[PDB]
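Q: Have a look at the structure that comes next, please.
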Amino acid sequence: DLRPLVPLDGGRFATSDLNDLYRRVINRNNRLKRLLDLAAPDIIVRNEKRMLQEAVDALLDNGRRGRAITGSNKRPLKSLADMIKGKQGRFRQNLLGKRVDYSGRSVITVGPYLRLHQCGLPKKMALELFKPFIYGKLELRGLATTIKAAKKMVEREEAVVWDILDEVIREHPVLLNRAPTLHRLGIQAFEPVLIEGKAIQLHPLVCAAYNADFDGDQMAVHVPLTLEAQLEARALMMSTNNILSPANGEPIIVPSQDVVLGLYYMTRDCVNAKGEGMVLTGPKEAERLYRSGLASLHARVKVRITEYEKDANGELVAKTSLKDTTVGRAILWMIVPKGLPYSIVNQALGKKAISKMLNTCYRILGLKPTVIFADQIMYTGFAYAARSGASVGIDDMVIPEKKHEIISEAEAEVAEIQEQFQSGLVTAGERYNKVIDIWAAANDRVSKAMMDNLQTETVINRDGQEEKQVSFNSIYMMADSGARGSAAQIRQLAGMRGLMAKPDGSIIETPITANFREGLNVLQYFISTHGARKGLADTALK
Amino acid sequence: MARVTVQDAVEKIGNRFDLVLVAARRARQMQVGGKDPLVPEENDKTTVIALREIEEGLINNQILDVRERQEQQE
Amino acid sequence: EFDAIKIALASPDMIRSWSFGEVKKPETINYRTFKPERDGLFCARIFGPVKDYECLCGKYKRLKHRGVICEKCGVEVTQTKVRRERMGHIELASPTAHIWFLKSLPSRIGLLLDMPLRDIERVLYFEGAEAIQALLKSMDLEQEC
Amino acid sequence: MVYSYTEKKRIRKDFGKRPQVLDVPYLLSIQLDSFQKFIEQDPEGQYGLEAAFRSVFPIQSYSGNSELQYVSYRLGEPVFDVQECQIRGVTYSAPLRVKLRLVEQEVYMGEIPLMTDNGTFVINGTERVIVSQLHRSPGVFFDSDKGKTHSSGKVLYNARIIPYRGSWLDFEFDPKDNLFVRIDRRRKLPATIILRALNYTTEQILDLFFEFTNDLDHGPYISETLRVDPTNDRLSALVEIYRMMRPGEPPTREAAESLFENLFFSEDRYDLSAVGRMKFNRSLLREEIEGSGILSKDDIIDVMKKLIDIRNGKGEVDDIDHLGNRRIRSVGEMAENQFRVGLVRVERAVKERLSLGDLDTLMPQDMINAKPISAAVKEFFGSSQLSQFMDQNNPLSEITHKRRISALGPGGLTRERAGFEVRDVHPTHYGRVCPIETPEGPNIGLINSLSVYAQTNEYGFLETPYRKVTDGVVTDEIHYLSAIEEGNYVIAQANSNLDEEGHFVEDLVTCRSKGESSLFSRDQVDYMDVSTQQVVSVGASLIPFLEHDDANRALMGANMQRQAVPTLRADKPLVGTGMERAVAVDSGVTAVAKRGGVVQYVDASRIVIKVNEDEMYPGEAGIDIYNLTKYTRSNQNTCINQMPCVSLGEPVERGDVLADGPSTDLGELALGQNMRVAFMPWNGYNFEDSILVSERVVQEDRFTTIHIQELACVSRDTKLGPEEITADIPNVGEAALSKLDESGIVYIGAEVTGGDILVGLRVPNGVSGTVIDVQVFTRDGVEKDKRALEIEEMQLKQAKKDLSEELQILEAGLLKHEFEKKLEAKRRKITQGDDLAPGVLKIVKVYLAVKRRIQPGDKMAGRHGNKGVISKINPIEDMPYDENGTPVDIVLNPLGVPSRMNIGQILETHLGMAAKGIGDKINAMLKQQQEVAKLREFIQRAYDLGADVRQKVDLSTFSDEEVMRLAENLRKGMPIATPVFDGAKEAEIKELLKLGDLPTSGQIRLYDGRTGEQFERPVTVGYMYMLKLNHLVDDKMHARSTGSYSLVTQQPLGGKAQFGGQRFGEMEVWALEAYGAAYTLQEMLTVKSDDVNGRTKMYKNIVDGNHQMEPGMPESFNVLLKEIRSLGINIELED
Amino acid sequence: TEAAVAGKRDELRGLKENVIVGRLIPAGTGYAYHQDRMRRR
DNA sequence: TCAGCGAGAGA
DNA sequence: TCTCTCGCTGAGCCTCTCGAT
RNA sequence: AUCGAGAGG
Ligand SMILES: O=c1ccn([C@@H]2O[C@H](COP(=O)(O)OP(=O)(O)OP(=O)(O)O)[C@@H](O)[C@H]2O)c(=O)[nH]1
Ligand SMILES: [Mg+2]
Ligand SMILES: [Zn+2]
């Protein structure tokens, strides 16, 4: 049974590689048995002893002596030593990794209505995962008398089955893992809630840990069985415990993308908005004024706010004061927990500011307030990002006028370098390095100039006099946020695309002096294809 | 509270890996044995009743060992 | 029910003791009938019965009769799972060298004996293993050490 | 330019500015020409089949005074046509009859598979495609190791002579500066040995290479190589070479010379092909380019001299990854090679049989046995690495698969053997191989797609068209230039401007010479490109606004366009490239008109055209009958359907589209649907890349698709408990029996839900549909039972009516025994027996049709690399709405536009908004029954917009009915076409938006659906073209609790089909260990699998409510121990 | 082969040694059980 | 195929 | 004592479909 | 169960 003769649909039976090797060894040995009994001449008896040695070589650890035995097709046979070593050996295919029962797999969606310790899974998955529990509790309730009757009730899918399932999955956590388990956070325990559908719903904050997006990515679910497994998942695996990464002190659950987009939009200020220069009782009046439409979200106002501090020994003491803030910051103040300074929200909250705020909340208060604060931050960020109505448009991307000037001067410099190389004073590699340095400097300069133009250029009037302020341009907000994007993407959208790199090294063919706003020509696109090929090859082969 | 986080539950014990106390003895004797829960159930499944008990402070290794010794005598 | 794993070389007597069936002469597998052919790579006497609590000969098929040998074929009745445990042996007319020891490493036989790998390679391939066996038996370890 | 009627109904506006000279050629030509050469009759006998027959024959008979001579060959009429081959399941092949004379009879030499009109073979009822292969050309190649061979760093130059058929041959150096000849990549020997073998003395060898050795200009390498040479006589060198070739190496003089002769200098063993000979002479600089196939000693001396010169520094080393060094082998050449192999195999047996003496009894037919030839041909067509399963998702997928070139396969690189240079692109790929379209897995760089204008030379090297430049004036004649010839000339860029005379307006014009791009004067230019889209392939040319996307996103979009599923109702793309018509026409899914005429009869399954007077033959009736394909499954289980697009009495010209296949709309490629998309965050339901979809899209079935599944029930033959097909099923309900008929087979048209009985449980899992087709095959001789008797009766009754339907219409236009004889043979086919695999009583096939509608978890995408998953089906009252009250269909996240660098979706959104604005204006004008003059005016003003457009559509020629039909087809939005690299600019988009009374910026004020409050900033909304990829959550969902287990290792199987569990690999175990989870790991390693007793005990405990496990030892450790003990090493567990 | 020649012995001290044979790893919640086993000896 | 490492070759 | 040919070891994870032996 | 070929993450 270790080398099975697996049955087949047809008359013929499939045969494993080991059986034929054993058969050949037996054939040669039995040939040696009868031949020596017949007193064959010494010249012939020695020849097939070598063949028997080769057969024993083939049976165990085939291919070491050269000319590995091939069966019907042109594929070397699989020997005993090939069932141990290698990727497909028993060590690394059946002992250090197995195929487990009580598990499933499905696609993942967002479902931003969940709490940090919850995941949503379909009813059709749950009714299959938790079958033995349902059988046992159906027997307990007296609805069924045997296992078969309860089974039939399960296939028929009555209402009692759904009620029992709702009762069963009340507190058993489930383990969710993605396909590449790079680090420890790649598998986590969640409390499950039944949903109607066919896709698993995963908390938005957890995704950054999994490196999990929603571009059709999938996930796998296992269910703990025994009591100790449930406690193990609850105490050490549950997502509320994994707040900080084991590699460094920084936290893992950091708001990103839409959450930050809403948050700094709430916290950013504007000059001469609607309702500026007003005194307010507190954050509640700010929320009422914003929802009623009597004041803008970016108005600069004065709010009487109260803050608790833990500077007293093991105690909280309060202080109230009039502080110059903006309305959106006043609303944002209503979700922070007791015992934190105001200055954590009296500024435009980028990704770094929000992460530092969460770290401070964990350091000062504890863990439960940190979880509550994270959930509130996510909800508020989503809501106000939705109400923001910020969109990307073709008129948003702006191009400066110094770009062509600096490209022309860099072209003059590289032409002078080419003239120098035409003379025998300098070699080829030095010219290559000089040109690449010149073009890198030009790219940095154009990026700086364009980012300056995008950042500064917003002028609004206050009581009839001009003034400058930080821009509300959608692209600049997206870049300054840190939600998604960097300075490289923006500079390639509004400057030079730069210098491309082959899979092995760099190329200095030409400067691609064309944006993605104004289209590339054929030659520039052909040049650019090198970097794309290099990146995909690097990924798939490193 | 207790269903979400067990930080207060582990503060009494001081060792996260010492969940053998909660599971191997308390939850098992509740599930299989005739032992009655101390705190009100609130329709909670087992293994959350025990965690609540350690969180408040009725269950610990010394107390369970002492009780086991009590039922050792006859 | 264990605390350690012990690995060592296998003596021929140990291998002969492992086998539950007599010998492996006939090279056959199956297809004389749907029952497996006697003494074949899939057999009944050697590697146990094929059907649970039922013998190949068909004399008895009851668990109350478990623990009795057969009369027509001589196959004891036992749960078929034992086919995952039993073993057998083949007796070679001429001793054959294990390739793992001679190759795939600094040769163990090539370090027991001073002459290099090529000499042993040409000796084995008749360009015999019995000579190598005699030489390995010839030395005394303590004297040479 | 006058317009065809199919083009006249809907005229797509063009924004192209560059006039086009060369029309897009036939896309599938590369797959049609080669196979033609394999079956055409060539009197010269140079091409495939006749060349192979001429090369193998005649038969010498080994000095026995006998001979075998062949005259010619013919291809017989196939037994079946394509369709019957598809249903019955046999190969669509023709018999090969060859007539021979012995020194006369026809002999059967197997059957040759035939290629259908599209270019796809039928092997076993499944259409297959043989991919062209890109492999290094035969000849001589000089290479270097680049100094990485040794720590010294000295470059080690070498030369290799690769034959089309034969053994390799290498000359290489060592850091000791000595020649070394390698044969068949074996161990090194001094090269002078071979000079000994060629009847050369040492004095002649020293005379050949020398005149006198210096330090830089010459080298005494020959002298040192001869000094190292152990041999001095020819015989010793020959026997040493024999010892190298044969390990046993008996001396056996007068046999070693035979081996050396047959190794290289025998035609039947070694042959350098004509392309190889030409490349050889070109590399070695010989004027003549034809010669002997076998190698010659002069060639060996010359290649050795060239290698010595290259080491000396006189020459230059070649570049391996140059498209002038690689060549394309298509299906015809490979089939010829395989057939020649079979012919050699059979002629061996012919010689063996002719050795014996047979007088007055031997016949030409008797000696030849065709079984090896048939076996070899069948193996090539059905088991090769390049005979791949067809991709039949949509026409674009079929064309892209047919126009593919693979560097893998026999005589090609392996995935591991490929370096990092064969994957990168090369400056010679411009105009021959697309730089964008390529896979993203392990095969990247090793698989490519042919360019749109690419053509193959007669030798096999890719060449591309160019326009000649004469006297500084661009002309209209085109010359096709290959990789080698392109370097010498200078090629201008396709974007250069003209003066309508051919003169270059620019003083300095951009050009590319010798692989580098620079400005050149007007007089120096010698050639110009033909079109701006000459570089990209078809899939990459189907993407609008390609020049604004990142190459990565263009690559992803090109790959995803091939995965779109054909929807329920095709819809044209509002923004396109103009290449849709060519793809749709050349795909072969549509039904094109062979001849002009007037549609005499139109129906849902047939078309009958009355051919015009001047096109009909003198004796022909003068009618054309087209039969359409209705609801037949494809390879990927999708739906293939054809719908007529003409009415009674319409005039028809040549090439007009009669019917639309899947994913087609009036002769255009339509892959998805147009949707109103707004770019904004909406409560985080589109968080990372998710998509929020309204409920109107689900209500209108805009993305509903039909999937057809084939299930087979085969009744095997078993002595005990023999299988049967009968309605009697033990222990079954009354309804399940009632749905089944008397015969036990499901009624056609019935609705079956998962868990029902099709043939007397069989319909699987949750998929449920309607039975649309039931086929039955029974073994010959056994009489049909019950329903199968009625099935063949209906087929036979329809078969008469089917054929008589063409007989009546044919007789309408215009002794009787000529046609009725065909009917009798047609009647026999249904009634006669059928081929089946041995051991089978009968086989019944059932087809199910299921309608899949979008739901959360279904992946959708666009044409610019922007993919996502539907996250919520929002109600209509919740979607953001415009001032006029029209809600949006899709809300997309603006986060993905900056980072994932595709501005193309934004540009397409703006242009689609402009197009739908024009369409809405036309619809508003048409709904009020305004005068036709206003329609003419508005349509002409819309069509005349642009800076300098090449289309120039004039409505004065159009009549009133024509313009009315055009307006009626233009009411849903006027289509717009932007060429790939010469498309619409931003200013033109703004002008078009201003014409339609829409904001220039492209953003409007939106209102919140739930609160009715204005969004604070303007939102970018428009129309964008979306596709539904073939990754549905209906199929990916899976769950297991307890099923069946494997045999050797008692673990659950793997795969959704087998109902198996997921794999808990090494990294997950490391994660569990890092958490310190010791009990979860112990239950996932012992209880959940691989332990026989733990599984049952824990199942019983869980059933009884006790969550306690009693782990044991896994069976995998037991099997490991048993196999190690079997290996001969004692291992045991001590206590 | 080196282990077979040397006649080595394995005490099952590490992680894969227990994972392969299916026991409680000597870390996390199995550390107490391993310590009890060691103290018994 | 590229990239390293240990035992064996002479020089 | 030491610089060089020749051999053997290794080369990420998970999932889905088809055909052909 | 393998081999070959695709595809997704
Ligand atoms: O070969 C591969 C490819 C992909 N992956 C897994 O998929 C991810 C990359 O594939 P994705 O497309 O899912 O991630 P992405 O967000 O970076 O791409 P875009 O949406 O911007 O187009 C990787 O991060 C990895 O988790 C692999 O593990 N191996
Ligand atoms: Mg992803
Ligand atoms: Zn018996």
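Quick note: numbers on chain D are straight from Swiss-Prot, i.e. 1-103, 119-226, 337-885, 918-971, 1021-1341, in order.
A Cβ is built for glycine as well, from the same backbone N, Cα and C atoms used for every other residue.
What Swiss-Prot shows for this protein is this:
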- D:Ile561 to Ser: Resistant to antibiotics salinamide A and B (MUTAGEN)
- D:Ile569 to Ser: Resistant to antibiotics salinamide A and B (MUTAGEN)
- D:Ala665 to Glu: Resistant to antibiotics salinamide A and B (MUTAGEN)
- D:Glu813 to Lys: Disrupts the enzyme's active center (MUTAGEN)
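Help me see these features in their spatial surroundings.
A: When Cβ atoms from all protein chains are considered, those within 10 Å of D:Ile561 (mutagenesis position) total 28, not counting its own.
Take the CB of D:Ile569 (mutagenesis position) and look out to 10 A: across all protein chains shown you find 18 other CB atoms.
DSSP gives D:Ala665 (mutagenesis position) a helix state.
Shown in sequence order, D:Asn1099 are the residues of the chain, 6+ apart in sequence, with a C-beta less than 8 angstroms from the C-beta of D:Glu813 (mutagenesis position). In the three-state DSSP reading, D:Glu813 (mutagenesis position) counts as coil.
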Q: In angstrom units, rounded to an integer, how far apart are the Cα atoms of D:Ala665 (mutagenesis position) and D:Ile569 (mutagenesis position)?
A: 16
Q: How long is the line from the C-alpha of D:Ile569 (mutagenesis position) to the C-alpha of D:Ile561 (mutagenesis position), rounded to the nearest angstrom?
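A: The separation of the Cα atoms works out to 11 Å.
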Q: Taking the Cβ of D:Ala665 (mutagenesis position) as centre, how many other Cβ atoms lie within 10 Å?
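A: A count of 25.
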